[PDB]
Amino acid sequence: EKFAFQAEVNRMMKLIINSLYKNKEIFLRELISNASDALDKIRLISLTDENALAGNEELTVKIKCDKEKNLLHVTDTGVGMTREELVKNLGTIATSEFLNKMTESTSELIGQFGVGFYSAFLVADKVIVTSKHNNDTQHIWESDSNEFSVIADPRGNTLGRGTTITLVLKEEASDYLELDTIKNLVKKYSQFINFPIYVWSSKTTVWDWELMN
Ligand SMILES: COC(=O)c1c(O)cc(O)c(Cl)c1CCc1nccn1Cc1ccc(Br)cc1
């Protein structure tokens, strides 16, 4: 259940963390970007499988703040990941030219190599990935960066299909819990995205999904 990061991933996480120290906001750009990709992947799959979207009729990104529990949730209803995929796609990488371009901006570089997930550790002490893939049951990937574990989700299939990224925010990254801030940041980083992105918001005092693009 417990796993070690591959060396290159450790180096990569460091390079990422040690080059975007200034513009931390990028983590949210990249998570929204990967969320879109997940939906693309499942839409494509839906072209040749009418049963592809059975676990969830919708194709969205839902973002939820939990100021109280110090958590930020980003949930796509994309393709999701199987257990094996969690262990492989988040624990290794398929690359070393990337690690040399990185040393010699660099926010555009991680975006290009599709490896911006790890930027989440810029604002989080622990990162949790809850994922339901059509071919598998719901599993959970957790890491504080020093290792990771993948477990079967005891709650069963709550996602229907897809992925929630959950960030336990750092002391200094509390700013990103304010609904003001996240609405603002998603507005910015979600224009080019063509799936709907909602933020769970407060209107006059009620709560519902609010569309941001
Ligand atoms: C898009 O794949 C995912 O399931 C997914 C998601 O739905 C939301 C996310 O925030 C993230 Cl990070 C992912 C995984 C995408 C990812 N980032 C780094 C590695 N990976 C796995 C991966 C990379 C390339 C391909 Br092609 C497939 C999976």
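Just so you know, the numbers here start at 1 and follow the chain as drawn.
Each residue, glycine too, has its Cβ placed from N, Cα and C.
Per Swiss-Prot, the features are as follows:
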MUTAGEN   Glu30 to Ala (Swiss-Prot position 103)  Loss of ATPase activity
BINDING   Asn34, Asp76, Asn89, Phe117  ATP binding site
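Listed binding-site residues: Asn34, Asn89. The one with the lowest count of other Cβ atoms within 10 Å of its Cβ is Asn89. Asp76 (ATP binding site) falls within a strand when secondary structure is assigned with DSSP. With 3 residues not built between them, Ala94 and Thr95 have C-alpha atoms separated by a whole-number distance of 6 Å. Here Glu30 (mutagenesis position) is compared against the binding-site residues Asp76, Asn89, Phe117, and the shortest C-alpha distance is to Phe117. Comparing the recorded positions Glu30, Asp76 by how many other C-beta atoms lie within 10 angstroms of each C-beta, the top residue is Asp76. Note on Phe117 (ATP binding site): other Cβ atoms within 10 Å of its Cβ, all shown chains, come to 20.
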